[PDB]
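Worksheet for the structure shown next.
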Amino acid sequence: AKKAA
Amino acid sequence: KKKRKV
Amino acid sequence: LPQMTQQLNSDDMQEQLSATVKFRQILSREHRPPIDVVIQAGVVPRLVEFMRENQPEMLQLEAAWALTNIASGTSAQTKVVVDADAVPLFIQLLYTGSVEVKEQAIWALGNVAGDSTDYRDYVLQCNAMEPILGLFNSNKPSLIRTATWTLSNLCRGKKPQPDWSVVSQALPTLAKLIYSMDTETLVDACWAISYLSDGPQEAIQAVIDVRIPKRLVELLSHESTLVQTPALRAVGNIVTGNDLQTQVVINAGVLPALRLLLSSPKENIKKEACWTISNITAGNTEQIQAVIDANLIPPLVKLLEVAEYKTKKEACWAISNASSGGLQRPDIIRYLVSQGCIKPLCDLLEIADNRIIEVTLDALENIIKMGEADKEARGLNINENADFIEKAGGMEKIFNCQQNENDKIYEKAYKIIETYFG
């Protein structure tokens, strides 16, 4: 559930 | 970005 | 004037310095600098010579100055200077030149490295990093301010990213730079750290080991949003990593700092604050509790119901990820429900896009599973949370998602209605 940008 | 020497 | 060109190509030293000065003067106007005209005179390569070893220092400074401004134009105009082999010479001036000269050289390099990821890499491959790091051992703020900006362009870029073995070397210097009194410098040092943080676990660990995060947190409470923006962007990039890397940031007291940022007048700041919080509620059970104890849920719920869409979107994740840790600690769910996230959650289904509908239905579902597990234990006739969702008008909206074209959604919808509202 880890979101990158 | 870019910068100009004035 | 043609007369100028004639001079510039004269064997007479004095006439050359006179011409480089005149040329540099008209590229330093306040208005529209006649860059193309100058390029057309065919003098660029001639100005590139004046930056050579044996040339008088005055002639070098002047030449570089004119050339830096020619390089502040379009990519087409910057290419003329790069194709003339000016880059390797700018770099040798960082070593040999006086301070005024270095000032000009690092500035020129700033414009070239700022044109494209190609030029950014070209400058790095000419080994400009070695001498650049040495510029920071000086006391003059102006020079250090330009070198900080230039360093920023070298680190920027995530499409083809910059050579990590090279840029990673600037971390120790950056570490000090974030304690500067100069706002311009301070600002650019943070943006640079955030660029180096948008990478893999290896990159995140480097920032962590040079002990940056604790300071980075103290900077969230600066009064200029110019410092707050890049500082928050790096902090957020860190909590992207594994639990251990994320605990380093929780321990630096980042949570209490985020509570304030949610009130930020700047909209994009409220957003990224929620974004950061959501990557922390994506961690273990303890980290989810840390967030709950920091008292972030209430303001999160408020934004969930009244913020702009791009911000609600993030608040949704944060709250939804939290509901996950509900399997382990049934109370987390109870807390969340007690704070009133159900109503704002149900209402989001009405305006959300497909991906946010999935996140909302997963949250509503987790909330429902617990309220069901309680009907058992406490021996209740009804599912408290289920009745809450019917009230908020959630039931009707969940029911409508059965006509959504996306399989993941309509399937999820029927299961919820079947399982909890029959």
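So for chain C, numbering is Swiss-Prot's, and the shown residues are 89-510, in order.
Quick reminder: no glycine exception, Cβ is built from N, Cα and C everywhere.
What Swiss-Prot says about the mutagenesis result for C:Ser116 to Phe is this: In SRP1-31; temperature-sensitive mutant; reduced growth rate and chromosome loss. Applying an 8 A CB threshold to same-chain residues 6+ apart, the list for C:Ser116 (mutagenesis position) reads C:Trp153, C:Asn157. In three-state terms derived from DSSP, C:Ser116 (mutagenesis position) belongs to neither a helical nor a strand segment and is classed as coil.
In three-state terms derived from DSSP, C:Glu145 (mutagenesis position) belongs to a helical segment. In Swiss-Prot, a mutagenesis experiment is listed as C:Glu145 to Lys, annotated with the note In SRP1-49; temperature-sensitive mutant; alteration in nucleolar and microtubule morphology.
The annotation that Swiss-Prot gives for the mutagenesis experiment C:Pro219 to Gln reads: In SRP1-1; temperature-sensitive mutant. Within the same chain, residues at least 6 positions away in sequence whose Cβ sits under 8 Å from that of C:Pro219 (mutagenesis position) are C:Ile179, C:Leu182, C:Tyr183.
The Cβ of C:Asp286 (mutagenesis position) lies under 8 Å from the Cβ of C:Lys246, C:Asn325, each of these being in the same chain and 6 or more residues away along the sequence. According to its DSSP assignment, C:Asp286 (mutagenesis position) is coil. Swiss-Prot documents C:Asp286 to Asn as a published mutagenesis change and attaches the note In SRP1-3; temperature-sensitive mutant.
Looking at Swiss-Prot, you'll find the mutagenesis C:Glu360 to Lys noted as follows: In SRP1-2; temperature-sensitive mutant. Same-chain residues at least 6 positions away in sequence with a Cβ under 8 Å from that of C:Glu360 (mutagenesis position) are, in sequence order, C:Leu320, C:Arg321, C:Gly324, C:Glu402. Reduced to three states, the DSSP call for C:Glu360 (mutagenesis position) is helix.
Experimental mutagenesis is annotated in Swiss-Prot for C:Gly459 to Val, with the remark: In SRP1-54; temperature-sensitive mutant; reduced growth rate. Applying an 8 A CB threshold to same-chain residues 6+ apart, the list for C:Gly459 (mutagenesis position) reads C:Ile421, C:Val425, C:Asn471, C:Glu472, C:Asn473, C:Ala474.
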**OP:** Identify, in sequence order, the mutagenesis positions in C:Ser116, C:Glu145, C:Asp286, C:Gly459 that approach chain B with a C-beta to C-beta distance under 8 Å; the answer is 'none' if none do.
**Re:** C:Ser116
Subject >> mutagenesis positions satisfying Cβ distance under 8 Å to any chain A Cβ, from C:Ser116, C:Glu145, C:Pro219, C:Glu360, C:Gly459 >> reply: none
Subject >> Cβ neighbours of C:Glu145 (mutagenesis position) where a neighbour is any other Cβ within 10 Å >> reply: 13
